[PDB]
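The structure appears below as structure tokens.
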4 protein chains.
Amino acid sequence: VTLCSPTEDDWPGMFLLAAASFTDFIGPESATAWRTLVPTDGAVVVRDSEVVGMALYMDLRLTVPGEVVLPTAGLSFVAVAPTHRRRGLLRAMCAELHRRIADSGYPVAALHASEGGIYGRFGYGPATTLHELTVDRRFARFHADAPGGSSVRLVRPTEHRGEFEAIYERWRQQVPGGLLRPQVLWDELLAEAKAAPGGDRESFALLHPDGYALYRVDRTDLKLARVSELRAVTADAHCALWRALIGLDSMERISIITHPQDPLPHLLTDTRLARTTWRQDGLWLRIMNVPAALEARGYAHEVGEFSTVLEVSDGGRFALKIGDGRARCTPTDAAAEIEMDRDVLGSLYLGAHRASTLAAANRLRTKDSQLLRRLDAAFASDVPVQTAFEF
Amino acid sequence: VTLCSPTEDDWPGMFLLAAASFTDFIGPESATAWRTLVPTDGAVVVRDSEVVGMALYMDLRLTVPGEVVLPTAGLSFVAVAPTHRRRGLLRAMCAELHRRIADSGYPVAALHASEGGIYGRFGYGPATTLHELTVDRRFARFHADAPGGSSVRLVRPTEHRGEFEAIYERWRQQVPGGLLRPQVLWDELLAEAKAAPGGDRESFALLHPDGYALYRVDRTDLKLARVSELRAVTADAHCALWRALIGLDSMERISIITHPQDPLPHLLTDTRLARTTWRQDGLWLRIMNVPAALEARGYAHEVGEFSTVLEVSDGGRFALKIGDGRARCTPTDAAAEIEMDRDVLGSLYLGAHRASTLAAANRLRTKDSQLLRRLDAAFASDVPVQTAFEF
Amino acid sequence: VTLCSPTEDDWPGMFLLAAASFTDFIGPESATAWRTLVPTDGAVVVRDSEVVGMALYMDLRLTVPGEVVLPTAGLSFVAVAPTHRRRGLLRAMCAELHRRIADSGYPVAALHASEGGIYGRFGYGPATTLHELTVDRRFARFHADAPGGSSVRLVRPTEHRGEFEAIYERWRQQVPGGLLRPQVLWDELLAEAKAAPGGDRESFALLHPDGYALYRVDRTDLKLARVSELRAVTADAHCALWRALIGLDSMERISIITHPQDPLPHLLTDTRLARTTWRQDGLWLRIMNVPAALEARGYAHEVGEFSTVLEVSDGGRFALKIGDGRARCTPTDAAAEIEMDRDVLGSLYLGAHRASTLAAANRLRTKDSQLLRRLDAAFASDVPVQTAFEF
Amino acid sequence: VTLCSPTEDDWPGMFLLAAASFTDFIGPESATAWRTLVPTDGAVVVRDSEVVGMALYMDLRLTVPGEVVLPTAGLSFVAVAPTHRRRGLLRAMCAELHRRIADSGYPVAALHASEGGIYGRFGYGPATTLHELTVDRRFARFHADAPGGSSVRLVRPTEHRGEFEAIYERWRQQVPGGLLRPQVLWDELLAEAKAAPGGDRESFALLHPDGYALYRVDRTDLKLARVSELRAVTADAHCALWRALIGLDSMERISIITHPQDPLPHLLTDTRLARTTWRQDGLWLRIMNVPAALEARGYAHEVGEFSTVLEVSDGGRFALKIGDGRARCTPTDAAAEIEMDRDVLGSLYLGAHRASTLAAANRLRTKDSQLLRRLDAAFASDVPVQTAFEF
């Protein structure tokens, strides 16, 4: 059992482990596009010889509150062979990649979790929330106040790549949770827009100057349209796209994976028709450098200047001063007024979870309720946190 | 077709309409307890003779942000005979009760809606959100940080009426959404705690000095425990009660109807085990007197003093100044900076919906994004808004 | 193994066999009302001692085409103990009751079949067709042509017994399939209109001068209303009752067991909303005396006078002359032009099945296609055949 | 927004709209065969540029009662972009095609409806009824009277194209509802008889000199055989084919979409085993020229000569005389004795719906019940109306 950066000779063994571990992993061509985002020394393997564990990170750009873009290490392709469970391989691979990520200068790492109970203990906190809305479009009527009461076109996705790329780039720079989507991932997205024999139906696009929706009819439920992606930069675009989707007269239901502040339900005379059918953690964050992360993000201007001492368990103790939408985080040995594990800070960081909610579970400990109200307000995001794309 | 306050002679016809309209309405004894909350002149009927429509309000006490208690008219028992649909009976009954409620001095009216598309047009906005959590208790493990790692007792509800009454009274005065629960409604709750032949199983209670949970095994799914009510005044009580519920070793699943900020998921090593299985509007609010309602509630101290001009459609135009957690609302003919229908104000009022979410659906119109951020912050509640009991 | 008319001493053994054979049979009081319709010598039992088989008939009045009412022997309470199958007990009981029925002067016998494959071989043919319609009332809109665009009242069934009795009496005399419903069966119907603990919900009535509907919410599906009985004497009544049922705004679906010519679907702008969810044989008929039955019923006036020779297998050969809506059936030894088993004649008799459909299955044999067209036309009923009540 | 006959340049935009509107539409090759049936000027498009609406008709030959074949315009490929709903595009396209169809000389138009509530208002009435029968073949036993108690062969459909073509041609000329099936549609049918990866299983044929059945095992339910098409010219063929289908000993169930007078249930000792699992409108008809349509069809000989005055709403008033199986329809200003919308006449026209059923819904208005009986009898079809193939 040894832990190494893989050589080219290791990749067939990594693709066998991948196929056996991930039901979405078709075969080696599955990985080509994503591999271009893995830096030199971004991957570790464990050999017993054969490959019994693997983990890597990709170079990403994540938008955080204040429209600040952070270099982010996206952990992905993590697998332990079913023959090698409970032998400390995940712990060993995560410790080595975290050493490399921190030494390389990334202030944050991120991942999407296969189960909820694994990554907390490695300092990742869930930072975005996925909300599935299912609309019974047969009853849906737009409110008299709704915008746009056509600027939308029904198009073939492959013929409008340029326009999708440009709208997404505007959206990802404005919204916390936004990720830069490189060219190779647009290649993969547009390849999945094709019908497959025995697989997905063809995807169609609704295109507005300031938004798009990509949707396909369900494989088996022919009265359900699933919107894979909806990116809108303006309220007018968001409403115009939903008017077009509610015009899919052959469907009974339209489902989308969105965020908890999606305004859709308020566009309709009956808010109850936009039903929440599923909710789950989206992106998880591990803050790698506490002061660099806290200083980088913008904070709410509504809260007056305040100072506190924050201790992150095994993460340092810092004097935190927040004023004029900005934070100064400096080392101190003064008594801590707030204490939390690293994972909790990652949950607070994009505004998805309130400090006072975490305090009520004792995940965040303070004796000052005023300080809690001030952190709740300051860490809030003006623009609601969304989830970009899974990795 | 005439609209009158009912005489005693009208009540058998009202109970026939009730039985035919409401599947929960067993018979006349169904109504006795609730009728004691209906004031003189709190009820209207439409006769064609026989009873073809009815509506009433009850005298309630609703807690709003800042622990302020408002007299509230609770609309209930609203029904139109299936023989008399689309003849303007609902409009006529709602206009007459709203006249009586406003003339009597209530600043707010409230209801629970049978469907989402009816009450918006009468100025009611959804003001609380019901979130059903279903926990797979076989996997649930408490986080190392969770409190209480027994102060809880398994008891017969009927033997501890005094202690439930006293805990609920503390909870309803502290939480926005809280309602005073009068003696007659405790009589009805404890009567429903009994097993019924062909109906519900017996209810049990978990009792802590500072909280209680009332739960029963599902009629048909014998591995599901449904928690009808959980009221906890402290974090320690909330965690101790959930430790006891996760100790129902004969169950697979525990379900509760709670609110979106319930800290339960953060108590567990796997936050995903507390699954959101259902979400719906809870209490709806109609603001009857705009300035009296806005002046009564407390506002967030974190936001600096600011002034604006708010226009409610057909509700008056007012100069609104919010500072030091308090608001002054006075009549003005100055140009409006914010405009919204009455229903939108009711949705904002307890902090359940953000002004910026309503603005993105064009339900709230302003040309100032700074003003929107300030209203979002000021209307926020420090204590998350919960739903008391249905009526 | 002996076959006898039961003594009073036999009835406890008959009620044990009944309880074990029929899931609807609660206990001895189940039978009291129905027993008053069983004549002296209307029942047979087989003893092995204990009761191992039973069968009886009731005295009924059946309406046939031309508004003619026939004395009818209604076979019911037929059971063989599970210990005594395949020993010829059913054959022995049916042969003895048929001897008694024919000797007593009944021209027809009738029954409702527990399975489709038993009674054909004893000369019963299915003569009515049950069609279940399920309406998604949320979408239902009445056509501009539909009548009545309120004469209907929502009432308690027990308070309007007189009016239901009088409407049903008019309906049963006008419609083929109609049965006289005696006082004891009204007592039983109105007793089933009560809610039962663990059983059915309370029944309500919609009452028009010229029709009624009795309906109840489903035990388990609380968004389904089941109409147990709808009797309307005029088109206006039928349409007015359906307007009231489509006004059950708390339901998603309304289901009724009706007949194939129910005009309901044509009342709606979308005929497809009245969905056929179930179809089955209703009343079965055994013609006991061929000439008396054929002479009694009226025939279509549109068909010109014609003569043929009909042979019923083991039922006699007759010269049949049909003209001016009337038939003369007289014995002959002349060559048969039409041949069929007794069961086929029972299927033709109320107009539910076409002679040309039975001919295409070779159940009716003729070499004359003109004769087939003439029988199809003559045996047709102007008023569509309905099913009264099960027995 | 302009309405034009499409140029070749319009067809890619029409195929995009088709793919987005119709789940069965695979791609451009989907349309080749069907396009050969569209005449010059048989298609309209709406451009906004891009294609936002389309509609066309095909040249068909429809059999009506009396074995008369009418030129029929088959409306198909009707779609409005989801971006352009509720703007009058369907009304505009239907008005233009109806002008072209009427000017070209077609006496009737026909379609298959995607929903039941759209085409009535454009004068189409449902004229055939689809009845799905599902047989539990494990219990099915043929009656002693059933024919053929082997002339049937199990064959590969592609090897017997000539024999299927010749049997179908005999069937379509004899049955009302029959359509000429041109060579290109046989090419498409036999191409769908092939297995597809991820799609349908291989089709097999049962072939008799005087009938055929094409059947395939269900994709997912491997104990269900679905009969796509059964065409039999004689009773012997129909019975022999069902004997072979009931010999599919590896199946539990055989399902077919047939018509309400299918004699199958009468072939079995238990008629209940042929269960009605689904019922729906099949072909819809718009009578374009009232007198030409009424004069063309044959009428029942059993009804004596009679005369009336029929008014079709916005369709003309005519003196109708029916005798000796023939009708004379001539213009008159005499008072109408019968009145109905154009759609109602289309529902009556092939004999699928009775005049007296439509009268009971007030869709057909007369003060003469004798006249109603005479129309019911005269419009009846001797050969039951069937549905040929969808388009």
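We number chain C the way Swiss-Prot does; in order, the residues shown are 3-50, 56-156, 161-402.
Yeah, the Cβs are placed from backbone N, Cα and C, and that goes for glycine too.
Swiss-Prot annotations:
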- C:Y126: active site, proton donor (ACT_SITE)
- C:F402: active site, proton acceptor (ACT_SITE)
- C:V85, C:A86, C:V87, C:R93, C:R94, C:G95, C:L96, C:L97, C:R98, C:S121, C:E122: acetyl-CoA binding site (BINDING)
- C:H119 to A: Decreases catalytic activity on AG substrates, leads to a change in the number of acetylated sites (MUTAGEN)
- C:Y126 to A: Abolishes catalytic activity on AG substrates. Abolishes catalytic activity on HupB (MUTAGEN)
- C:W197 to A: Abolishes catalytic activity on AG substrates (MUTAGEN)
- C:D292 to A: Nearly abolishes catalytic activity on AG substrates (MUTAGEN)
- C:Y310 to A: Nearly abolishes catalytic activity on AG substrates (MUTAGEN)
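A map of Swiss-Prot features onto the structure.
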residue: C:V87; record: acetyl-CoA binding site; DSSP class: strand
residue: C:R94; record: acetyl-CoA binding site; DSSP class: coil
residue: C:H119; record: mutagenesis position; DSSP class: strand
residue: C:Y126; record: mutagenesis position; DSSP class: helix
residue: C:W197; record: mutagenesis position; DSSP class: helix
residue: C:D292; record: mutagenesis position; DSSP class: strand
residue: C:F402; record: active site, proton acceptor; DSSP class: coil
For this session: Please report the number of other Cβ atoms within 10 Å of the Cβ of C:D292 (mutagenesis position).
Result: 22
For this session: Identify, among the recorded positions C:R94, C:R98, C:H119, the residue whose Cβ has the fewest other Cβ atoms within 10 Å in this structure.
Result: C:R98
Problem set entry | Chain D neighbours, restricted to the recorded positions C:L96, C:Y126, C:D292, C:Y310, by C-beta under 8 angstroms | C:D292
Problem set entry | Sequence-distant neighbours of C:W197 (mutagenesis position) in its chain (C-beta under 8 A, six or more apart) | C:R172, C:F175, C:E176
For this session: Based on Cβ atoms within 10 Å, give me the single least packed residue among the recorded positions C:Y126, C:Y310, C:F402.
Result: C:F402
Problem set entry | Residue pair C:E122 (acetyl-CoA binding site), C:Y310 (mutagenesis position) - Cα distance, angstrom, rounded | 31
Exercise. Going by C-alpha distance, which of the mutagenesis positions C:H119, C:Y126, C:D292, C:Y310 is nearest to C:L96 (acetyl-CoA binding site)?
Worked result: C:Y126
For this session: Measuring CB to CB from C:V87 (acetyl-CoA binding site), give everything in the same chain under 8 Å that is also at least six residues away in sequence.
Result: C:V59, C:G60, C:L96, C:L97
Exercise. If we check Cα distances from C:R94 (acetyl-CoA binding site), which of the recorded positions C:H119, C:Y126, C:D292, C:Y310, C:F402 wins as closest?
Worked result: C:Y126
For this session: Please classify the secondary structure at C:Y310 (mutagenesis position) using three-state DSSP.
Result: coil
Problem set entry | C:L96 (acetyl-CoA binding site) CB neighbourhood, other CB atoms within 10 A | 21
Seminar exercise, completed: Cα-Cα, C:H119 (mutagenesis position) versus C:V85 (acetyl-CoA binding site), nearest Å, comes out at 11
Exercise. Between C:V85 (acetyl-CoA binding site) and C:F402 (active site, proton acceptor), what C-alpha distance do you get in Å?
Worked result: 11
For this session: Taking the Cβ of C:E122 (acetyl-CoA binding site) as the centre, count every other Cβ atom within 10 Å, in any protein chain shown.
Result: 10
Exercise. Of all the Cα pairs drawn from C:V85, C:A86, C:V87, C:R93, C:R94, C:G95, C:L96, C:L97, C:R98, C:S121, C:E122, the residues the record ties to acetyl-CoA, which distance is largest, in Å?
Worked result: 19
Exercise. What is the interatomic distance between the Cα atoms of C:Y126 (mutagenesis position) and C:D292 (mutagenesis position), given in whole Å?
Worked result: 12
Exercise. Taking the Cα atoms as reference points, how far is C:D292 (mutagenesis position) from C:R98 (acetyl-CoA binding site) in Å?
Worked result: 22
Exercise. Using Cα coordinates, what distance in whole Å links C:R98 (acetyl-CoA binding site) and C:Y310 (mutagenesis position)?
Worked result: 34
Exercise. Can you count the other CB atoms that lie within 10 A of the CB of C:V85 (acetyl-CoA binding site)?
Worked result: 22
